[PDB]
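Notes for the one structure printed next.
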Amino acid sequence: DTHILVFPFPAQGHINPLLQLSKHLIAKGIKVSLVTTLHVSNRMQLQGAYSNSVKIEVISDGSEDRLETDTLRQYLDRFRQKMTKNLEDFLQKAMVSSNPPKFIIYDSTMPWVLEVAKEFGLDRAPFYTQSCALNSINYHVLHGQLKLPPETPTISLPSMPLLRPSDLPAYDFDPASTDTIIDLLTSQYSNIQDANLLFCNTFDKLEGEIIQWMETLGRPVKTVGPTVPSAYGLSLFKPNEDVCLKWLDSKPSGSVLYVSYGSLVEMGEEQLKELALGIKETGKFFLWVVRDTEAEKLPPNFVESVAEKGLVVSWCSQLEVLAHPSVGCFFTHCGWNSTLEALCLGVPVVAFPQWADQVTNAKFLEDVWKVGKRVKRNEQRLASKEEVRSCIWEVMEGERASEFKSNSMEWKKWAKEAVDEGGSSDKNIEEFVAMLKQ
């Protein structure tokens, strides 16, 4: 029984992609062990309860956790030191067992795992969870072809669309961690000559040309995305579904604006007021999922003022909401997972990027894939309520509303084609599985 290890970075949007890939591998006959921390096995729904499930291997004691007194640098430095020893101890017992693992797939953001794999003679591959366009940007920042602030107002990178400085990732959003994040992201290409191959969370039709560029770095590159669950009885003591779905069920098809800037962005009340008022001014039905600490910054009386039009809740499953036919538009922060979800479910977007790679994903969503528009922001970075209202109207009601929806249904078709049997991504996964059986 061939078995491999998958080692994701324990953080927002890094685990689900590797878990999804693990599920595809198990469906093709490969047993998968997920190497993770005590907190992820504990404080998350990683149950691995069925006999065909991913096996969870906890290798940490929780002493690698981020302290309140820690900077990002101290946290990543301690994590690397402790998890390196933890992985060395784990492989020691596993590389001399009856059935040793034949491969380790690890998050690309932990390039130190390759050195551990190399030391034990274990085949390995980093997994790039972000867009391939970001791989190009980070590589060119690493090699001096692009600079923190760009010298030239137009940036032309190999096999990439032209970008202005307002389309490049904003790592300055959290000033204390700016240099740390840039060093982290640029250090993902330093030891790729020893990688068996590179895995990318994308699909050929989406970034094919950029992937061709990536292959020129010397190693095989395998697109295996998008990592969205393929899914997208009768109880007398329970209701059929969730409250969100029920509320959406009573709306006309394609009429509601699903709003979510994700679970990590901390927006300012000033900008939060204008955004809420912007959504209010449109007079459209909208389902806004926002966490408790962000919801307290909402303007006083806002939810009562949009009583008939708005449903503001603390949680709903994003996938089931985006797959609902009553939803016609997605006001999103343009995180890579959200970006791929929008494309996979054929839903046009109002791009409101906040930080990091979100601005680059927004650029591709608006100017390259053409499935929506970016909210115009001012010099201060504040998006006014008319810009917000205008943008929502333009994508849902304006001249290009039919265009955007047509582009979205096309990207939705190619995305399903990619992960469907014989698709570009499925083919890459089958070839990898075939090599592991050799």
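By the numbers in Swiss-Prot, the shown part of chain A spans 5-236, 248-453.
We read in the header that X-ray crystallography, 2.0 Å was used to get this structure.
Just so you know, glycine gets a Cβ as well, placed from its N, Cα and C.
Here Swiss-Prot flags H18 as active site, proton acceptor. Residues annotated as active site, charge relay in Swiss-Prot: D111. Look at Swiss-Prot and you will find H18, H144, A371 tagged as anthocyanidin binding site, backed by similarity to another entry. The annotation UDP-alpha-D-glucose binding site is assigned in Swiss-Prot to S278, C331, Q333, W351, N352, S353, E356, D372, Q373 on the grounds of experimental evidence. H18 to A appears in Swiss-Prot as a mutagenesis experiment; the accompanying note says: Loss of catalytic activity. As a published mutagenesis entry, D111 to A appears in Swiss-Prot alongside the note: Loss of catalytic activity.
Location within the structure of each feature annotated in Swiss-Prot.
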| residue | record | Cβ neighbours (10 Å) |
| --- | --- | --- |
| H18 | mutagenesis position | 19 |
| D111 | mutagenesis position | 22 |
| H144 | anthocyanidin binding site | 17 |
| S278 | UDP-alpha-D-glucose binding site | 14 |
| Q333 | UDP-alpha-D-glucose binding site | 21 |
| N352 | UDP-alpha-D-glucose binding site | 21 |
| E356 | UDP-alpha-D-glucose binding site | 22 |
| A371 | anthocyanidin binding site | 23 |
| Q373 | UDP-alpha-D-glucose binding site | 25 |
Using Cα positions only, nearest of the recorded positions to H144 (anthocyanidin binding site) (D111, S278, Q333, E356): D111
Cα separation of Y236 and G248 (whole Å), the pair that brackets 11 residues absent from the deposited model: 18
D111 (mutagenesis position) to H18 (mutagenesis position) - Cα separation in whole Å: 7
Inter-residue Cα distance where the pair is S278 (UDP-alpha-D-glucose binding site) and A371 (anthocyanidin binding site), in Å: 15
Maximal Cα-Cα distance (Å) across residues annotated as binding UDP-alpha-D-glucose, namely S278, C331, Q333, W351, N352, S353, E356, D372, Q373: 24
For anthocyanidin: widest Cα to Cα gap among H18, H144, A371 in Å: 23
Spatial separation of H18 (mutagenesis position) from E356 (UDP-alpha-D-glucose binding site) - C-alpha basis, Å: 15
Rounded Cα-Cα span from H18 (mutagenesis position) to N352 (UDP-alpha-D-glucose binding site), Å: 9
Separation of alpha carbons, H18 (mutagenesis position) and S278 (UDP-alpha-D-glucose binding site) (Å): 14
